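To keep things clear, I will list the structure first and then write my remarks on it.
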Amino acid sequence: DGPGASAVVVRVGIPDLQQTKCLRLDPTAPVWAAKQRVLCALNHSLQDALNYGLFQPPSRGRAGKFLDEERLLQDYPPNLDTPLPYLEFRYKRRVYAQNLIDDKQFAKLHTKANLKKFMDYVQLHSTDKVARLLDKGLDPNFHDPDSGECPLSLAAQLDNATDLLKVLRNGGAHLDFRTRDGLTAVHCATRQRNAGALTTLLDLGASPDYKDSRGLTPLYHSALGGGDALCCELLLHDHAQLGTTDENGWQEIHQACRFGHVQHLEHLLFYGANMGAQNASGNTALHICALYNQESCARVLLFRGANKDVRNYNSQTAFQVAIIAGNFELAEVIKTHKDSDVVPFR
């Protein structure tokens, strides 16, 4: 939780607080690691904090840009050096090439009534009208005040969203902009099982690994939601990371097994999920199957070599959990399974 040995002192200015903070940030670590350190130092003093990002201020004709979170922080040399490098922490608004818009005209684009009209255009799939307002300079990184959606996360829930998603991205929408509740458009496409929208977002360069306000990924959401498993496969095939946990140490396969999402479980195992992973109560995914009477999920885990002797922190095996829940058919499945009756992946 402390910075590594190669960390360097950086002054971070936060215009929306009118203050600066000096922090040790790690050039050998990812930019997203540096952002977490800034957030920790601000100790909940910002509204909508997950929509702020580290920004390299303009210095002598070179324009300012948001830092690529997935890149390594040393990919950004400090330039006309002051003893301390200087970064800023800015709300994720549209980055304009040039200043072509009067302050009065810019305000007119962004009244409450005109931002509602823009969201109504998205809802109604009026792609050309969206594009024309973007060309006039409308910033689409904002929240509808009633729903909390942003233009991109709403577009991600429409059928045949691809054309509209591309126009929003070309018009300055950040791919990782989060709704009021903390979801990116990648989460929203995944939750709706909108494979066309998800594919376009990933093809536009969105990361599959974005976290929501509880640390959960789109892949985690897909294991909670079940249904058609295509979106889960799309994420994994785009190298989504597995093993994300919630506050109780439940990973993706724990959730899939609670709800009987057997196709999600199988994709997660094929891509390397650890069958022995234990949550905060010490339960494996097999224990979860036994508790929720999820027999076909249990069969998949046993067939792939899950260890059925693991005890949870109540000293219970999955068999004993099944017996206590009254899940006698499932208990018999676990008890009679032979350890040789397996085809493991690795």
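Per Swiss-Prot, chain A residues shown: 2-347, in order.
The backbone N, Cα and C atoms fix where each Cβ goes, and this holds for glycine too.
According to Swiss-Prot:
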type	residues	note
MUTAGEN	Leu68 to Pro	Slightly increases interaction with SHARPIN and SPTAN1. No effect on localization
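For the recorded site, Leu68 (mutagenesis position), the DSSP three-state label reads coil. A C-beta separation below 8 Å, combined with a sequence spacing of at least six in one chain, links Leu68 (mutagenesis position) to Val32, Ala35, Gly54, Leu55, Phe56, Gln57, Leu74, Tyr77, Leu88.
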